[PDB]
Amino acid sequence: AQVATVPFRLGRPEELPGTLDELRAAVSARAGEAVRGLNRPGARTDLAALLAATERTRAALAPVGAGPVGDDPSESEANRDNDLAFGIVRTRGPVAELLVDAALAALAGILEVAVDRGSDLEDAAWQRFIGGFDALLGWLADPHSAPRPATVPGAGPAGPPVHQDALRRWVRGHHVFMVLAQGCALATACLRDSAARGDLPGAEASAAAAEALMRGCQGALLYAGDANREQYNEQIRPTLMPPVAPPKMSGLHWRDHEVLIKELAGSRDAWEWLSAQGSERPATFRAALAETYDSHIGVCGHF
Ligand code: HEC
């Protein structure tokens, strides 16, 4: 709809790999490709070369999309209308590798607006918001080491508010939601599995990935509210037409979010287990966890 790239191809979060070995054999080859693309020389000089690097990468990548899913018996209309509302199409194929394409696609969508018209988001919140991609792809490239944070160029100050540019950031922002939700769902399932199997190094890396993905979602919720408050201001005009409403998420029941909170639940005993074995991630995660829950205010309706 010229506000976001549609359809946004995405995997079924239920089919996501569940253990650190199944994740690596499935996604580490395509993720490491994407990591090499987003850190090739010159790509981090400014925000412009980062967008060009994002496009060269996903262009070079052999697309894995085996078409739309279609007849899905596990999908409800509460999931479908929620998927339609933001142009999401569930796509057949390597679900983990699709998450790599969705990440590269959603990031490029965020980078277009910030190159033409900058961003009034704080330079500290801007970092964790983009670093969530570096976290996801860096960890997907090597699910057994904590991802090391790379440099993220700044954004210019917010230029002239173009018509419904806060709507472009509202739809393009919700794609980052489902991208980062699936990723954080992985690192929790791997943390749960590694903990039960006595994989202490694997538990540490998965927790580190989940935390940087949680901090990356907090910055995604600030970016969302920045565009929703700017939306609330854009509607003081009395409109003789029926006032077209911004697409909203219909309650907690969007698919990737349903999976992530189920993963987060029942992962309780693993976080306490990491804290006992001398880890420092259990503390800084609960920080990012509460920071993210607070950041729903101003973004989610039923909230
Ligand atoms: C509106 C729909 C949203 C959107 C845009 C996001 N979340 Fe979620 N979330 C939502 C609700 C209604 C609730 C329950 C609130 C309550 O019961 O008081 C939640 C809860 C969470 C949680 C807590 C999980 C738990 O307590 O076990 C987390 C961690 C969470 N939500 C994460 C999250 C992230 C990372 C989002 C951006 C991708 C996000 N939410 C968006 C509803 C909504």
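Chain A residue numbers are taken from Swiss-Prot; in order, the displayed residues are 18-320.
Quick check of the header: X-ray crystallography, 3.0 Å.
Every residue, even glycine, has its Cβ placed from backbone N, Cα and C.
What Swiss-Prot records for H313, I314, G315, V316, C317 is heme binding site. Remark: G315 (heme binding site) has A241, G242, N245, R246 as non-local neighbours, by Cβ distance under 8 Å and separation of at least 6 in sequence.
Here Swiss-Prot describes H191 to A as a published mutagenesis experiment; the accompanying note says: Does not affect heme-binding. With a cut-off of 8 Å between CB atoms and residues at least 6 apart in sequence, the same chain places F103, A241, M266 near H191 (mutagenesis position), listed in sequence order. In the three-state DSSP scheme, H191 (mutagenesis position) falls into the helix class.
What Swiss-Prot notes for the published mutagenesis of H274 to A is this: Does not affect heme-binding. Counting every protein chain shown, the number of other Cβ atoms lying within 10 Å of the Cβ of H274 (mutagenesis position) is 20.
Among the sequence features in Swiss-Prot, the mutagenesis site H313 to A is noted as follows: Almost abolishes heme-binding. The secondary structure of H313 (mutagenesis position), as reduced to three states from DSSP, is coil rather than helix or strand. Taking Cβ-Cβ distances under 8 Å and a sequence gap of 6 or more within the same chain, the neighbours of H313 (mutagenesis position) are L238, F320.
Other Cβ atoms within 10 Å of the Cβ of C317 (mutagenesis position), summed over all protein chains shown, number 17. Under its mutagenesis entries, Swiss-Prot includes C317 to A with the note: Almost abolishes heme-binding.
The Cβ of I314 (heme binding site) lies under 8 Å from the Cβ of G242, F320, each on the same chain and at least six residues away in sequence. Here the Cα atom of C317 (mutagenesis position) is found 12 Å from that of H274 (mutagenesis position). The 6 Å Cβ screen around ligand 1 retains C317 from the recorded positions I314, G315, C317, ordered by sequence position.
A gap of 15 Å separates the Cα atoms of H274 (mutagenesis position) and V316 (heme binding site). Residues within less than 8 Å, Cβ to Cβ, of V316 (heme binding site) and separated from it by at least 6 positions along the same chain comprise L238, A241, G242, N245.
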